[PDB]
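Participant: First the structure, then my questions, so here it is.
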Amino acid sequence: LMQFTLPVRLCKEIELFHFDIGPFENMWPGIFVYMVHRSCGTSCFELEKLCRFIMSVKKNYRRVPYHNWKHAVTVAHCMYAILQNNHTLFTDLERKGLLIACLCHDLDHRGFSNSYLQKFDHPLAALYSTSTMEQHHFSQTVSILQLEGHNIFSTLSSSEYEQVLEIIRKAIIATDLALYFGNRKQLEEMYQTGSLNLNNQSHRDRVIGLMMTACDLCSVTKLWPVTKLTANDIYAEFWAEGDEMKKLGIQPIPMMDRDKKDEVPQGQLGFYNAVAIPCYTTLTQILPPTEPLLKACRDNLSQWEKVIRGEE
Ligand SMILES: Cc1c(Cl)cc(Cl)c2nc(CCc3nc4cc(Cl)ccc4s3)nn12
Ligand SMILES: [Mg+2]
Ligand SMILES: [Zn+2]
């Protein structure tokens, strides 16, 4: 009967979409367990195995500016908020699988894109020809699930276990933004022609893929100071990749070229209009209680519009 509790401010604000998990690394495991316990149940996982899993997941994130352990927990918290706001829509295995998938979705990221691994000719690019880093993240997740004392799913049947690992695999693969565009277009058509059916497994898969994009991008749904300071970590990676491209004798795209900092504000506008706003719009159409994500995203677009107008 060992409940996790949070100080009052965190207990109230963790329920909101725009919650920031804060700078105290040591509180992030407890924040995650708190979320598993309320979204899934105190009965979902054996506490000792869950803690051991969380700490090995953490040890397998690297000290990179953006694709780090803080990002993992942040993406899990956005999934927690979606799940808590859409209580009755998700199966017991989905609740179990999706927080784990979010915690694991960038395991062992090096701060480089799929594109950079292909141009560098990294061994992973020969092992996994598409969604290269995402196939790796899922491979690291199965490794950790198979360490002694780390099987958090040990009470599921063979077939339930296979179903949860299949939810996790698909959820992690869906965080490849290259796959997002086509997934969102199909969901838009299905919703607008009324063919969307949440009893159809291949439809559920698409909706979970869209949820994973929404959680992965959730920096654009925070309070503006969080959004703006997170953008600094995102560019610190992209600019390092740009430098590594210049070392291979390749002009990087402007997004990755630190010499073109001036173009960031306009680049953020394209990103909100082409990626983020379409993401949270379709999500809000399918799952109305996720509207606060769309509202926060549009508020951050206006802040980037002010940066261009020289008002910030
Ligand atoms: C906020 C955010 C999240 Cl949450 C996730 C991802 Cl993947 C992401 N990518 C970007 C970069 C968007 C872009 N910047 C630039 C900069 C220039 Cl000079 C030229 C073109 C572009 S296009 N922002 N971003
Ligand atoms: Mg990723
Ligand atoms: Zn991510």
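Numbers in chain A track Swiss-Prot; the residues on display, in order, are 725-1036.
So how was this one determined? The header says X-ray crystallography, 2.0 Å.
Cβ coordinates are placed from backbone N, Cα and C, and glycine is handled just like the others.
Sharing the feature lines straight out of Swiss-Prot:
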- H791: active site, proton donor (ACT_SITE)
- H791, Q992: 3',5'-cyclic GMP binding site (BINDING)
- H795, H829, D830, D940: divalent metal cation 1 binding site (BINDING)
- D830: divalent metal cation 2 binding site (BINDING)
- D830 to N: Reduces activity 1000-fold (MUTAGEN)
- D830 to A: Loss of activity and of zinc binding (MUTAGEN)
Participant: Applying the rule Cβ within 8 Å of the centroid of the Cβ atoms of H795, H829, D830, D940, what extra residues of the same chain belong around the divalent metal cation 1 site?
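Facilitator: Near the divalent metal cation 1 site, beyond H795, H829, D830, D940, sit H791, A796, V799, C826, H833, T899, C939.
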Participant: For the recorded positions listed here (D830, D940), tell me which residue's CB has the most neighbouring CB atoms inside 10 Å.
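Facilitator: Checking each of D830, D940, the winner is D830.
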Participant: Per residue, counting other C-beta atoms within 10 angstroms of the C-beta, which of the recorded positions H791, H795, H829 reaches the highest number?
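Facilitator: Top count of Cβ atoms within 10 Å goes to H829.
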Participant: I'm trying to understand the geometry here, so how far is the Cα atom of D830 (mutagenesis position) from the Cα atom of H791 (active site, proton donor), in Å to the nearest whole number?
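Facilitator: Answer for this pair: 7 Å between alpha carbons.
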Participant: How many Å lie between the Cα of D940 (divalent metal cation 1 binding site) and the Cα of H791 (active site, proton donor)?
Facilitator: 10
Participant: Once near-sequence residues are set aside, which residues in the chain of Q992 (3',5'-cyclic GMP binding site), 6 or more away, have Cβ atoms under 8 Å from its Cβ?
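Facilitator: Sequence-distant Cβ neighbours: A955, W1028, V1031.
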Participant: How big is the gap, in Å, between the Cα of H791 (active site, proton donor) and that of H829 (divalent metal cation 1 binding site), rounded to a whole number?
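Facilitator: The Cα atom of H791 (active site, proton donor) is 10 Å away from the Cα atom of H829 (divalent metal cation 1 binding site).
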Participant: So which of the recorded positions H795, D830, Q992 sit close to ligand 2, that is, with a CB under 6 Å from an atom of it?
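Facilitator: Among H795, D830, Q992, near ligand 2: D830.
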Participant: Look up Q992 (3',5'-cyclic GMP binding site) in the DSSP assignment and reduce it to helix, strand or coil.
Facilitator: helix
Participant: According to DSSP, does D940 (divalent metal cation 1 binding site) fall in a helix, a strand, or coil?
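Facilitator: DSSP call for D940 (divalent metal cation 1 binding site): helix.
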